[PDB]
Amino acid sequence: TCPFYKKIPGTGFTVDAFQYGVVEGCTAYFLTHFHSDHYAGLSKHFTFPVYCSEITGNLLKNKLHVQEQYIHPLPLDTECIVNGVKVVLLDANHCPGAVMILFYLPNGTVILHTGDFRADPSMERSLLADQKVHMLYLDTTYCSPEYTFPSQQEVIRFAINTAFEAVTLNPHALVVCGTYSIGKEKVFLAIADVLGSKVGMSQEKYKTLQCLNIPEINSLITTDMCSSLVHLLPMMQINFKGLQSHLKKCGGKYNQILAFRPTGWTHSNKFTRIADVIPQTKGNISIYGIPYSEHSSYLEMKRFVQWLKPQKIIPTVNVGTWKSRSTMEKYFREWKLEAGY
Ligand code: NI
């Protein structure tokens, strides 16, 4: 049974609600992005209308084989009428194809559903600037002040400088980057660009990347591992055992691996500056954990919400415990008292 925070009142609509069977009253199923916790339940046998971005719709058709007649892609930043209700899709600054949804209810209520997002000041000049929002369905993944991390630009600068240093010292080092979903593609694309290489990967991952509308992608990626000195591997193989095994397969081309694990936040963030980050090393293998986030930090979240001044907030993440829910409600009331709405 579908929970309340996935239903849009006054409509036939749900958001990211594919794992509950046929939801009573639902005439259109929105999907904010192509991450498994959100698409859970979609397959080629789905027969209701799915509304989403063009990029999400490429992935539904090619990766999950959803039939074309049930895929309804909408352009961003454009007023669209769906089943008699005005909606707008906005870039969420999450993974490729990720959106926020603005719903203009027939009674005059305006609702914003952020999906998963990384709040940015640039959102304060989208179509959000123009009008008031009564209800906010908020990605609260890192809704606590201990959650700090650097800008994505600082993290990419660290990774580029680390990779270029290592490979210039040893032209025989291979760079490996972990992945387990879409998102965070800048990590491996920025490193391959500094090294003058294409990124090498499995056929399954190449196919996924080919759905993302990234400009000049055929110039940047390949399935020919032998021609590439930046390889992608599943995240589960980014450990000393899995990397050793991989280096065996490379036919004595390389004698060292430098590997990156983009994580979200980790508690080493509460002590260490990005500049000061060091790897774990075993012999000729080094592994860096880098804090590349596609979700708001606490401070970014707070800034966005204080600017928007919603009347009510409904969290969509960390909702399963009373301690989580009570923590989040306390921060929402602080933010409202400090800003005066
Ligand atoms: Ni996500």
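Chain A is numbered as in Swiss-Prot; shown residues: 700-1040, in order.
Every residue, even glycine, has its Cβ placed from backbone N, Cα and C.
Record note (Swiss-Prot), mutagenesis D838 to N: Impaired nuclear focus formation, reduced interaction with PIAS and increased sensitivity to cisplatin. The unchanged residue is displayed. Counting every protein chain shown, 24 other Cβ atoms lie within 10 Å of the Cβ of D838 (mutagenesis position).
For the mutagenesis of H994 to A, Swiss-Prot gives this note: Impaired nuclear focus formation, reduced interaction with PIAS and increased sensitivity to cisplatin. The structure shown keeps the original residue. Every protein chain shown contributes to the tally, and the Cβ of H994 (mutagenesis position) ends up with 22 other Cβ atoms within 10 Å.
Separation of the C-alpha atoms of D838 (mutagenesis position) and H994 (mutagenesis position): 8 Å, rounded to the nearest whole number.
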